[PDB]
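Encoded as structure tokens, the structure appears first; notes follow it.
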Amino acid sequence: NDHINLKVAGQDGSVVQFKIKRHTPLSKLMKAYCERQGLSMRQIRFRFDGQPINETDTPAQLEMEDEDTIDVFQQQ
Amino acid sequence: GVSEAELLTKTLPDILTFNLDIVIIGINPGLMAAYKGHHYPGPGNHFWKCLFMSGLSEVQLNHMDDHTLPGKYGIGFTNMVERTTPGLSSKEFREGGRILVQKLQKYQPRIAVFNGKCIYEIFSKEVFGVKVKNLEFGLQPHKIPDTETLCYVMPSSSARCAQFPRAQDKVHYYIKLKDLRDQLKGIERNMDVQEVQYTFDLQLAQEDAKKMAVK
């Protein structure tokens, strides 16, 4: 349950890098992202490896590695 | 009726007390800030939004809440130049710096947060004498003379700031300030999700800033 870095890249050219434990639910990362970006979680969708990220997935469960990148889209 | 003495120039009182964790320092309060009687009124400034998106405030606060900050959040406000005149002297900055340093040496907050490189560049030359070569945002290698007060610099919260067009482009500095604040008080926050870095593309950021504006 070590730490790994994950980047979240949006369509506005920004990239936010987070450090997170392998067994921490990604829901926490997604919420932190929305809060710091001042975005509502309702109009945002996160994807990794072309697959939607559900609220219970963890980096470990998704076999994510250090420095992997998550895609985020604003459903506006 | 009887008596017409309403003057144009108006002064926004500082919000300072002893034992504060943070003191937000600006160059000079805007005209509306002075007339409204509160710090960083909207629109056109990202301070209050950044305060919330960084987690420094529990809920989204606004200028009307500035007087509750010292007690609830350990945050205060002050400026280089005290008087706000409608529509920049060298002497003012000189006499201003002396008075500012004096207020800091008096109240001695844990952290002096400079709102914008400009204010710090002026302050640095007048107090430290140094001209600051290649200034970096964040914690500086100087404490306020005769105090244990740290100096922290972040981009200007004004929407006019061109280097960082959006509030989101400034939030990372507020997050790191929260971190510093926590470490100083011995508050052990959770290290489950840590924001290591924020990177942005200027062109897209300013375009995006414009779009958000028209809307």
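Using the numbering of Swiss-Prot, the residues shown for chain B are 113-199, 203-330, in order.
The way this entry was determined, per its header, is X-ray crystallography, 2.1 Å.
Just so it is clear, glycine is given a Cβ too, placed from its N, Cα and C backbone atoms.
Features as listed in Swiss-Prot:
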type	residues	note
MUTAGEN	B:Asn140 to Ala	Loss of DNA glycosylase activity but still able to bind DNA
MUTAGEN	B:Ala145 to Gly	Increased DNA glycosylase activity on G/T mispairs
MUTAGEN	B:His151 to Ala or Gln	Increased DNA glycosylase activity on G/T mispairs
MUTAGEN	B:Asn191 to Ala	Reduced DNA glycosylase activity on G/T and G/U mispairs
MUTAGEN	B:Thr197 to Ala	Reduced DNA glycosylase activity on G/T mispairs
MUTAGEN	B:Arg281 to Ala	Restores the DNA-binding ability of the sumoylated form
MUTAGEN	B:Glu310 to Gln	Restores the DNA-binding ability of the sumoylated form
MUTAGEN	B:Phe315 to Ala	Restores the DNA-binding ability of the sumoylated form
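Structure with Swiss-Prot features highlighted.
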| residue | record | Cβ neighbours (10 Å) |
| --- | --- | --- |
| B:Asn140 | mutagenesis position | 20 |
| B:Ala145 | mutagenesis position | 22 |
| B:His151 | mutagenesis position | 27 |
| B:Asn191 | mutagenesis position | 24 |
| B:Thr197 | mutagenesis position | 13 |
| B:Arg281 | mutagenesis position | 21 |
| B:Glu310 | mutagenesis position | 20 |
| B:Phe315 | mutagenesis position | 20 |
Specify the secondary structure state of B:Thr197 (mutagenesis position) as given by DSSP, simplified to three classes.
coil
Spatial reach required of the 3 unmodelled residues, as Cα distance in Å from B:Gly199 to B:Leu203
10
On a C-alpha basis, identify the one among B:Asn140, B:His151, B:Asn191, B:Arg281, B:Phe315 that is nearest to B:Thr197 (mutagenesis position); the candidates are the mutagenesis positions.
B:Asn140
Measuring Cα to Cα, tell me the gap between B:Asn191 (mutagenesis position) and B:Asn140 (mutagenesis position) in whole angstrom.
5
Are any of the mutagenesis positions B:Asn140, B:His151, B:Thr197, B:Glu310, B:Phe315 near chain A, where near means a Cβ under 8 Å from a Cβ there, and if so which?
B:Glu310, B:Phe315
Mutagenesis positions near B:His151 (mutagenesis position), in sequence order, restricted to B:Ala145, B:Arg281, B:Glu310, B:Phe315 and a 10 Å Cα cut-off:
B:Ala145
Do me a favour and check the Cα-Cα span between B:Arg281 (mutagenesis position) and B:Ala145 (mutagenesis position); whole Å is fine.
21
Fill in the CA-CA distance, B:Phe315 (mutagenesis position) to B:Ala145 (mutagenesis position), as an integer in Å.
30
For B:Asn140 (mutagenesis position) and B:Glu310 (mutagenesis position), what Cα-Cα distance in Å is obtained after rounding to a whole number?
32
Students should find that the Cα atoms of B:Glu310 (mutagenesis position) and B:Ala145 (mutagenesis position) sit apart, in Å rounded to an integer, by 32
